Amino acid sequence: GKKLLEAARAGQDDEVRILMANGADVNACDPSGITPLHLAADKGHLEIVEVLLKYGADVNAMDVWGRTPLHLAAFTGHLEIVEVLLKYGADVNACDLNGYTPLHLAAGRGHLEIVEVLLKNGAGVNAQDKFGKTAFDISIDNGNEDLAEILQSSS
Amino acid sequence: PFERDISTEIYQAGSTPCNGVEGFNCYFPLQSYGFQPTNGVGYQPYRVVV
């Protein structure tokens, strides 16, 4: 189990392919609940995400803070990771402990394409965090005019 | 074994300092205690001594 997580953290293709073809669990995690897909979306290893989704990895990874693979896809700014995960059937309105939707993270992190591709899925523009703020408030805090326009267009 | 966890500060993961600023990855101090009025053992607090 730990070998798969370390190999995914190391960005290894054949190693993880052999490990998950050997019989190891695809959703092995540490006491902090770090799934292999969590690190795959963290470091932008596209082939790792593809292999995990093909072999049937979890789509609703849940760590201590409540982060999801799509949350880190929007946080780090990875192009096709979020696309393949939404093709898997990922939820769009997942709320973590802080209540920060992935759209809020993408807006605050300046990823226009991620915001738009989540918006196509049916993203909730009127989603609120634990403080009652929306993605528009975080965007205007970040001072992004074009992002504010594109978020207000669908609102 | 035989140690005390005394953390009078807040986390920072790898990037965002949180010294008096709203940090999105800095988390926050210890969460409070939900003394529910009348519920099951999941919300029935107990007092213990050693």
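Just so it is clear, chain B uses Swiss-Prot numbers, and the residues here are 463-512, in order.
So this one's electron microscopy, 3.5 Å, going by the header.
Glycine is no exception: its Cβ is also placed from the backbone N, Cα and C atoms.
What Swiss-Prot says about the mutagenesis result for B:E484 to D is this: Increased replication in human TMEM106B overexpressing cells. Counting Cβ atoms from all protein chains shown, B:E484 (mutagenesis position) has 10 others lying within 10 Å of its own Cβ.
Less than 8 angstroms from the CB of B:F486 (variant position) sit B:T478, each of them six or more residues away in the same chain. Following the DSSP three-state reduction, the secondary structure of B:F486 (variant position) is coil. Under its natural variant annotations, Swiss-Prot gives B:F486 to P the following note: In strain: Omicron/XBB.1.5, Omicron/EG.5.1.
For the published mutagenesis B:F490 to L, Swiss-Prot gives the following note: Increased resistance to neutralizing antibodies and human covalescent sera neutralization. Sequence-distant contacts (6 or more apart, same chain, Cβ under 8 Å) of B:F490 (mutagenesis position) comprise B:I472.
According to Swiss-Prot, the natural variant B:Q493 to R carries the following note: In strain: Omicron/BA.1, Omicron/BA.2, Omicron/BA.2.12.1. Cβ neighbour count for B:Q493 (variant position) (all protein chains, 10 Å cutoff from its Cβ): 7.
One mutagenesis experiment named in Swiss-Prot is B:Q493 to N, and its note says Reduced host ACE2-binding affinity in vitro. Secondary structure at B:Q493 (variant position), taken from DSSP and collapsed to helix, strand or coil, is coil.
Separating the Cα atoms of B:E484 (mutagenesis position) and B:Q493 (variant position) is a whole-number distance of 17 Å. With a threshold of 8 Å between Cβ atoms, the recorded positions B:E484, B:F486, B:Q493 that neighbour chain A are B:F486.
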